[PDB]
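Chemist: Right, I'll just put the structure down here and ask away after.
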Amino acid sequence: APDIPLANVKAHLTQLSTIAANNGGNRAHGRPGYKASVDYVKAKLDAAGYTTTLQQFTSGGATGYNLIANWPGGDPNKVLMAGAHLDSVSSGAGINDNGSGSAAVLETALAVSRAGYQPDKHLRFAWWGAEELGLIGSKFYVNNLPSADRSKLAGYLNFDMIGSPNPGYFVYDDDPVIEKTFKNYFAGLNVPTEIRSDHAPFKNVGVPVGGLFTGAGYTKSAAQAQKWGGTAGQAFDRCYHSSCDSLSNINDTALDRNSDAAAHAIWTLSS
Ligand SMILES: [Ca+2]
Ligand SMILES: [Zn+2]
Ligand SMILES: [Zn+2]
């Protein structure tokens, strides 16, 4: 798998930051900052050769969208998917939650194209809307896939809040093979890992799932600061769901590591 360049990930974050600033300060469902986020991501993927689909739905009286991107090629009967919700709460720009996950998945999708990668499993990436309203977008996606298509999913990897300013390195403990893949990646860097989001709808229907997370409103412990650095007794993300979840609410090292891990997993699991 290629190394994902942190600068590129950060450049998407800067774009999302400006979009929020230009649309009232947030990128929430039913507000213009959301649609403007989808437009940016879609434009980057279309230029890269992906086939993109906008799936629209209505929730709480307003229209939301999911953006689905398929990389032409691969076994149609074995699809590996990776996703991240693209909406924020309305208090702010949602840079760490979840511009971090969204930009990492986007840069991994562009890396696929730049590398001319031809995986064995078909690759599909998704950016979910209205996660903050109760996983509405990912639930809509899953509820609307026919049984036959669902049984084609080989796995779903979720990235939600992967750049927390006082980070932990947590791996989802669901499918063991996915889980191991990520653990192994961290082991090679010599970073220890320890064991509410879009993966739920898929897990509920039997699709193997996994993912990475750097921590939210819980307090980092002494032992955790010992293993990862940062500040014990402070939340992993002091600006969770706050107006302060802006560009300076990102820890570059965590973001870079998690982005590279995502690419390593997607390469690894798609072959
Ligand atoms: Ca990197
Ligand atoms: Zn989130
Ligand atoms: Zn959230």
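Residue numbering in chain A adheres to Swiss-Prot, whereby the residues present occupy positions 46-240, 247-322 in order.
Placement of Cβ uses the backbone N, Cα and C atoms for every residue, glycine included.
Per Swiss-Prot, the feature active site, proton acceptor maps to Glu176; the stated evidence is an author's statement. If you look up Swiss-Prot, you'll see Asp48, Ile49, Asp307, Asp311 marked as Ca(2+) binding site, on the strength of experimental evidence. The Zn(2+) 1 binding site annotation in Swiss-Prot covers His130, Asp142, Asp205. Residues annotated as Zn(2+) 2 binding site in Swiss-Prot: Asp142, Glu177, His292. The annotation that Swiss-Prot gives for the mutagenesis experiment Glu176 to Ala reads: KM halves (0.33 mM), kcat reduces by 5 orders of magnitude. Per Swiss-Prot, mutagenesis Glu176 to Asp or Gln is noted as: KM decreases (to 0.4 mM), kcat reduces by 4 orders of magnitude. For the published mutagenesis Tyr291 to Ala, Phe or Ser, Swiss-Prot gives the following note: Activity decreases about 100-fold.
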Chemist: Would you list, in sequence order, the residues of this chain other than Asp48, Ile49, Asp307, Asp311 that have their CB within 8 A of the centroid of the site's CB atoms, where the site is the one recorded for Ca(2+)?
Modeler: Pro50, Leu51, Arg308, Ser310, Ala314
Chemist: Need one number: the Cα separation in whole Å between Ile240 and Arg247 across the 6 missing residues.
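Modeler: The answer is 15 Å, taken between the two Cα atoms.
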Chemist: Could you find out if DSSP has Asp48 (Ca(2+) binding site) as helix, strand or coil?
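Modeler: Assignment for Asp48 (Ca(2+) binding site) reads coil.
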Chemist: Whose Cβ, among the binding-site residues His130, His292, has more other Cβ atoms within 10 Å than any of the rest?
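Modeler: Within the set of binding-site residues, the most crowded position is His130.
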Chemist: Through the lens of DSSP with three states only, how would you label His292 (Zn(2+) 2 binding site)?
Modeler: coil
Chemist: Report the member of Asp48, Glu176, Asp205, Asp311 (the recorded positions) whose C-beta atom has the most other C-beta atoms within 10 angstroms.
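Modeler: For the recorded positions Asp48, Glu176, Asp205, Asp311, the Cβ with the most other Cβ atoms within 10 Å is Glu176.
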Chemist: Measuring Cα to Cα, how many Å separate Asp311 (Ca(2+) binding site) from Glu177 (Zn(2+) 2 binding site)?
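Modeler: Cα of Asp311 (Ca(2+) binding site) to Cα of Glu177 (Zn(2+) 2 binding site) measures 26 Å after rounding.
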Chemist: With every protein chain in view, how many other Cβ atoms are within 10 Å of the Cβ of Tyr291 (mutagenesis position)?
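Modeler: Result for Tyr291 (mutagenesis position): 19 other Cβ atoms within 10 Å.
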Chemist: Please list, in sequence order, those binding-site residues from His292, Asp307, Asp311 with the Cβ less than 6 Å from ligand 2.
Modeler: none
